[PDB]
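The block underneath contains the structure these notes are about, expressed in structure tokens.
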Amino acid sequence: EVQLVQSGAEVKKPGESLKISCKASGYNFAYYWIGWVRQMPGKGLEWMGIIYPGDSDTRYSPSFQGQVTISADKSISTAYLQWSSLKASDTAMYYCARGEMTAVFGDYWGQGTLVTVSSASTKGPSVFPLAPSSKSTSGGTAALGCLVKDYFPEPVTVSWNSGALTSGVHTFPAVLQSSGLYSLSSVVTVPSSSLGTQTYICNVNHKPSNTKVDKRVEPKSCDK
Amino acid sequence: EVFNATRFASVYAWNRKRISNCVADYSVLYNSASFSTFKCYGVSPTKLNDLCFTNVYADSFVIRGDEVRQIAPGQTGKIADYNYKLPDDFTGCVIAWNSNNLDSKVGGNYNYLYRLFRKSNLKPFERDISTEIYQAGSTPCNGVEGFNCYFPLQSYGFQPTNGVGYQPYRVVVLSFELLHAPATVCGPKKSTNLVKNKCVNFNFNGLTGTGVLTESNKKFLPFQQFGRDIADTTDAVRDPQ
Amino acid sequence: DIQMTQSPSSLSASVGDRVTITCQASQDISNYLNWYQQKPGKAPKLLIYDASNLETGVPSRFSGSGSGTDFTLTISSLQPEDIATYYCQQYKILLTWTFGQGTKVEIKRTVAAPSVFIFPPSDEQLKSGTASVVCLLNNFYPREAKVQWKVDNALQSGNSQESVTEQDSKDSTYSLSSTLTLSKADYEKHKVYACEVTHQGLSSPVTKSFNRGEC
Amino acid sequence: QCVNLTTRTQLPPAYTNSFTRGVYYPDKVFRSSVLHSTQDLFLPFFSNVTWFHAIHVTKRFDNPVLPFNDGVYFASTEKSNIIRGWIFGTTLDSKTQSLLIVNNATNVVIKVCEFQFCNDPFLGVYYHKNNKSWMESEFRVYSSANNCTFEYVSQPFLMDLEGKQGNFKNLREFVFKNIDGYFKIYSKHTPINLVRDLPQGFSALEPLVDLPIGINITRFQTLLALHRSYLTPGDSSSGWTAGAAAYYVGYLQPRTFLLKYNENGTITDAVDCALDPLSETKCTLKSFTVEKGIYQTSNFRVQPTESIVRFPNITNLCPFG
Ligand SMILES: *[C@@H]1O[C@H](CO)[C@@H](O[C@@H]2O[C@H](CO)[C@@H](O)[C@H](O)[C@H]2NC(C)=O)[C@H](O)[C@H]1NC(C)=O
């Protein structure tokens, strides 16, 4: 049982440098090819390069020759990917895949590192919770959740009650607005009587500014 | 597209590729140090940049290391006799390079086959793909295995942990057709305007000569190329342009 | 260079139907093909690593065939969780190989009426100086529906945001959220706010309204 | 797969004399007014070839198989396109490759494929009265086709097919050779109209086609065209309908010849080195004429017939182990 683990999502600005890593375990690292694939939001895939760590042989696609660099380290069984000068068209998702060149290539992939580039500042999310009124609806099960829109860059993780409750949860994709912001909301359905003896805490975490917050939800009193 | 292919056929079913009507640059073949064995028969390596032929035939396969010396005219061996023979008057090029990175599997690769037994030798250029069983005894086999009867084809079984003796090697051979037909494969050399009535040295499709040119009202046969009346010296030529 | 194409671009079939998809190549490739499947927001997984040979750990209902310049992938009996994006990739030269265009497969189901909910701005947002009214459409099929906003029986346009989820794999339904954003003064000026939903599963448009002074 | 349709009636083959045919250019170089000597695969000047009849509505239904044996010379004079192409192989199945050439009023097509051969296949044609023409609709000559390697479509080379009524007023000659995995086809077309079958004229053969095929050939056959006949259910006819045609088949042999060119560069005369002692005397000298007297040629020899090997009869394995 082999495992591939990538590095965390990254945010940069034009004119800077970058480096990405990918680590493999559970097999002899020196006997298999490691390749890199990229995906730009909404479009198809495109190979970038492959590397054999044993003899240290590197091969690149014609379109991406000279703009990147691929290397491997057998001491800690790791593969890398390096840049020289970033620009405004290098934000994407990247995967590292393990393969072998006779029967099967692409057996196991990674998680997917997300790289963002822009020229702006980073802010922190503000969460406004919403809870049903003191009287439940006719559906037996009432809706609850939160609304967040003040943040850059994306994405941000939201969970409820430490992730124990997951059935009926739905999150909407964030949508760009006029002033370079995105909006998101989290909704969930809970039984009517649960408000009698249960409390719900939502935890929101993000890496860019590295902040985790928790907010409790209570039923809305009819403050006429 | 022939020196960079992902997969190569077995030595018992080698596939040939023909190349014609193109301008070749063999320098990149001999400048690179990747190749391990680079031999030429009948032609110097550099001079290939200043010759023209009619067509080029390329054959490719993969074999074990110890047999890389066997691919040559006049030699005898199991693959040399039962799989791939060479004519005694061969002219061309042979290239061989190690490919342990491309044809090795941790559990053992069993996708390559080679013939063990055959009734007789083959001609200098022949192919054998028959799956008929070989009989070494007297009792008829009737299509089943038995004593003194064996399946001809056998596997190789490459492994990454083996030594240089059992490591795979990719081999390509190049043959030229020449002195038979007007040239089709060319080399990179820009042309030059003609001279009518002056004594000069000329190079027509690799044929080098000296003398004075002229126009003659000779009823040359349209499908012919050139003629030589006597003493093995050309006198009548046709301009390719 | 080698370029590939897939057909049809997108198709819909019911549960238990037979589905087929065709991959075409510019020239000969000699059964050097791989079939990939990517679910929304995840990493791709291998499905078939040759013209015919089946990868281990895959349900037997998948099959593939073809050669030369034409290849076919067939799904015998469709299942609800088989909504994904399919790719065919060729690999002939050492490193020039490219993917295809992509294909999207969907599923149709019986029409389901939406559940409409309305949520007024919270006190914290009002203290912040802004207001946001939320209209939530839950468990509706199919995807198309219309949302309108009325403030004191006056239509509003160009000041709302619209977010729609992907197809659920459990009930095969969608979800919709509409947000109306206003200043605190504009929100306090008016009293009644209504969200109207028009859907093919609704006999008549459904209006959910609330009064500022009644909540 | 196939339907057996054969006739038990058989007729012995018939021979004829090959006067002077069977000469072709041995190289692509140009020579003028020079006598040359060359050793190659040729056809003897005076020999007997086999002539086959292919007319059956008295009647004679014939389409047998002939061996190849290092080259074949083919001749025929057809007006209704009875013969179209040739098939080659050893067992004549899908295991080995084969060749098919088709010529029509549009173009000429040559294909090399691993076709499936029936027991006795033949191309059939049909007639449309509404269109008032002859075409082909039955293409069941082959069962399956796989592993195509060569296809070549070109304009007609030497076939006119202009005159609507021509009665054996042209000559077609073909030569097929195979060596070193190479197939060579030489062709020639000439105009003649004489009472006799073979003319007294002299002509050479030019090179037409070269193809690389890595196969061994030991058998070949021709193809025939059969016209569909509209027969009543109670007609109870023979079932075979074909036009009037016949062909000539010879053989080849390695021999040395002496050719004489001309001022323009066309082969006109040639002699053989092993026909009769006068020809051998001409071969020893260089000219076409000699003066009276005594001439010396190659000597005699008696060849062996058997081989004998004698060794001591000792039964003892080596201690080499
Ligand atoms: C594969 O393709 C080309 C054609 O010969 C060769 O690639 C060369 O690679 C290095 C650069 O990494 C240099 O020698 C040349 O710049 C490249 N040649 C080009 C771009 O034409 C390569 O030798 C071929 N064969 C193999 C085994 O890679």
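Using the numbering of Swiss-Prot, the residues shown for chain B are 340-580, in order.
Technique stated in the header: electron microscopy, 3.8 Å.
Every residue, even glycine, has its Cβ placed from backbone N, Cα and C.
Features of the protein shown, as given by Swiss-Prot:
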VARIANT   B:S375 to F  In strain: Omicron/BA.1, Omicron/BA.2, Omicron/BA.2.12.1, Omicron/BA.2.75, Omicron/BA.4, Omicron/BA.5, Omicron/BQ.1.1, Omicron/XBB.1.5, Omicron/EG.5.1
VARIANT   B:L452 to Q  In strain: Omicron/BA.2.12.1
VARIANT   B:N460 to K  In strain: Omicron/BA.2.75, Omicron/BQ.1.1, Omicron/XBB.1.5, Omicron/EG.5.1
VARIANT   B:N501 to Y  In strain: Alpha/B.1.1.7, Beta/B.1.351, Gamma/P.1, Theta/P.3, Mu/B.1.621, 19B/501Y, Omicron/BA.1, Omicron/BA.2, Omicron/BA.2.12.1, Omicron/BA.2.75, Omicron/BA.4, Omicron/BA.5, Omicron/BQ.1.1, Omicron/XBB.1.5, Omicron/EG.5.1; May enhance affinity to human ACE2 receptor
Using all protein chains shown, find which of the variant positions B:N460, B:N501 scores highest when you count other CB atoms within 10 A of its CB. B:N501
Smallest number of other CB atoms within 10 Å: among the variant positions B:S375, B:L452, that is B:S375
For B:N501 (variant position) and B:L452 (variant position), the CA-to-CA distance in whole Å is 18
At the Cα level, what's the spacing in Å between B:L452 (variant position) and B:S375 (variant position), rounded? 24
Whole-number answer please: how many Å between the C-alpha atoms of B:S375 (variant position) and B:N460 (variant position)? 30
